[PDB]
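**Student:** Take a look at this one; I'll ask things after.
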Amino acid sequence: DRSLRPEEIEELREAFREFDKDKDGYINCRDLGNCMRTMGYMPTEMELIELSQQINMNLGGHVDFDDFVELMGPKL
Ligand SMILES: [Mg+2]
């Protein structure tokens, strides 16, 4: 019934962390481009950007493992 992909969640967690080991729980749209590519190597090089920009409609350049996953769930 409605099959998703609970596997990417595990890989993301490691990427969101492997990049945010500082123990902050938040990453800057900067690492993303680098974490997004090393995470699946599939997005563009200026589009994932527009996404991390839309984020500004709430926090302001800071994504939580939740947005991180919400930003990688759209384009893949
Ligand atoms: Mg941090």
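Swiss-Prot numbering applies to chain A: residues 219-294, in that order.
Determined via solution NMR.
The backbone N, Cα and C atoms fix where each Cβ goes, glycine too.
Straight from Swiss-Prot, here's the annotation block:
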BINDING   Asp238, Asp240, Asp242, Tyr244, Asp249  Ca(2+) 1 binding site
BINDING   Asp238, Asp240, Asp242, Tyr244  Mg(2+) binding site
DOMAIN    225-260  domain 'EF-hand 1'
MUTAGEN   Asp238 to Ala  Loss of magnesium-binding. Loss of binding to ITPRs; when associated with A-240; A-315; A-317; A-352 and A-354
MUTAGEN   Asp240 to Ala  Loss of magnesium-binding. Loss of binding to ITPRs; when associated with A-238; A-315; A-317; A-352 and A-354
MUTAGEN   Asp242 to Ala  Loss of magnesium-binding
MUTAGEN   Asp249 to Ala  No effect on magnesium-binding
**Student:** Go through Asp242, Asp249, the listed mutagenesis positions, and name the one with the sparsest Cβ surroundings, counting other Cβ atoms within 10 Å.
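**Tutor:** So among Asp242, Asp249, the mutagenesis positions given, the one with the fewest Cβ atoms within 10 Å is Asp242.
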**Student:** Please spell out the DSSP helix, strand and coil residue counts for the domain 'EF-hand 1' (225-260).
**Tutor:** 25 helix, 1 strand, 10 coil
**Student:** At 10 angstroms around each C-beta, which of the mutagenesis positions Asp238, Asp240 has the fewest other C-beta atoms nearby?
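**Tutor:** Counting other Cβ atoms within 10 Å of each of the mutagenesis positions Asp238, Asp240 gives the minimum at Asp240.
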**Student:** Take the C-alpha atoms of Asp242 (mutagenesis position) and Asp249 (mutagenesis position) and report the distance between them in angstrom, rounded.
**Tutor:** 13
**Student:** Please report the Cα separation of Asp249 (mutagenesis position) and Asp240 (mutagenesis position) in Å, rounded to an integer.
**Tutor:** 13
